[PDB]
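What follows is a set of notes on a single structure, which appears directly below.
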Amino acid sequence: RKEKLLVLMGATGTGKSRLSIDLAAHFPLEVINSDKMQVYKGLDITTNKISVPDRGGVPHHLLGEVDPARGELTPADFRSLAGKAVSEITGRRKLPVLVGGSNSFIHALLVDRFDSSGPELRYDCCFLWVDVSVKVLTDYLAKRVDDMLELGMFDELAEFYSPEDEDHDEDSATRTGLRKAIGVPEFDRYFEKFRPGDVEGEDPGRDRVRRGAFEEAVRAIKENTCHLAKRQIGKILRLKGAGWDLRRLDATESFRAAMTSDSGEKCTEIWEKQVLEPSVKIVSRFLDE
Ligand SMILES: Nc1ncnc2c1ncn2[C@@H]1O[C@H](COP(=O)(O)OP(=O)(O)OP(=O)(O)O)[C@@H](O)[C@H]1O
């Protein structure tokens, strides 16, 4: 008896959470987060967690409930926690929907036998892959960094900052857990020089370095995001080698339109037609046979 699982895939910021919520208006469902940074409670802004008002009352799992203090949630920990949630949701007769972009979490969860120390499918999957042209994605991702700063990302990180942390001079790649999130390592470099709340006060040529350091942290964040996007896409392209029937949704014009600070009526129209209507149809057919 192999359970049905909808899987929403795509690089960071391609509108996966959005889509999961729009589909809920058509199908009774519940969401399981598959983004490995979003599993931790904390840095709600920095990690781009979908706001609660925007979840539309949809039930979410594996979203902001792991205590970062307890270390990394390994891919094996995830398989266990999420397989439980898949099982529970189906129990309540709603469709479980895996939403996120950590291909390492998606894979650990979905395979038949997990290769614990790695470094077919356990479920009956439907894969929706939301794709955006790199350039549009890139540009949207830079804009989104600006919206995170405008929302207060910097103050969030200044409050998260702690001199008892021993990884300030280290990249996300080898950091552990929530401290790997894009934005944390970048601003640690800035706070290195300008500790939270520290001011110049009177006559320091220091201003030119403060501005240069801030600016540099911001470009680095946009850049790392852009690079992460590239590695995710290539990675997705490789599962589209291992077979995997990915149903591609082209969100490009939705995003282009979303770039305008007129990101509402126009962006919604396009998305409704180009991304949502097609997904409803695919899921609809997946729920039948
Ligand atoms: N929501 C997020 N906010 C901030 N940074 C993120 C977020 N999601 C991913 N990242 C960054 O990208 C890295 C890889 O996350 P990814 O979603 O691609 O899963 P992954 O497949 O396990 O990647 P990898 O195993 O190569 O580290 C994370 O370690 C983190 O630094």
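Note that chain A is numbered according to Swiss-Prot, with residues 28-146, 160-329 shown in order.
Determined by X-ray crystallography, 2.4 Å, according to the entry header.
Backbone N, Cα and C atoms are what each Cβ position is placed from, and that goes for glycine too.
The following features are taken from Swiss-Prot:
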BINDING   37-44, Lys63, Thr74, 129-131, 220-222, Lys313  ATP binding site
MUTAGEN   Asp62 to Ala  Loss of activity
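Feature annotations (Swiss-Prot) mapped to structure.
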{"residue": "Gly37", "record": "ATP binding site", "Cβ within 10 Å": "26"}
{"residue": "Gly40", "record": "ATP binding site", "Cβ within 10 Å": "22"}
{"residue": "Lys43", "record": "ATP binding site", "Cβ within 10 Å": "27"}
{"residue": "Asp62", "record": "mutagenesis position", "Cβ within 10 Å": "21"}
{"residue": "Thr74", "record": "ATP binding site", "Cβ within 10 Å": "22"}
{"residue": "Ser131", "record": "ATP binding site", "Cβ within 10 Å": "16"}
{"residue": "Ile222", "record": "ATP binding site", "Cβ within 10 Å": "23"}
DSSP state at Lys43 (ATP binding site), helix/strand/coil: helix
Listed recorded positions adjacent to ligand 1, that is, members of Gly37, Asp62, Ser131, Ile222 whose C-beta is under 6 A away: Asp62, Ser131, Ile222
Separation of alpha carbons, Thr74 (ATP binding site) and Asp62 (mutagenesis position) (Å): 9
Cα-Cα distance in Å between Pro146 and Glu160, where 13 residues go unmodelled: 19
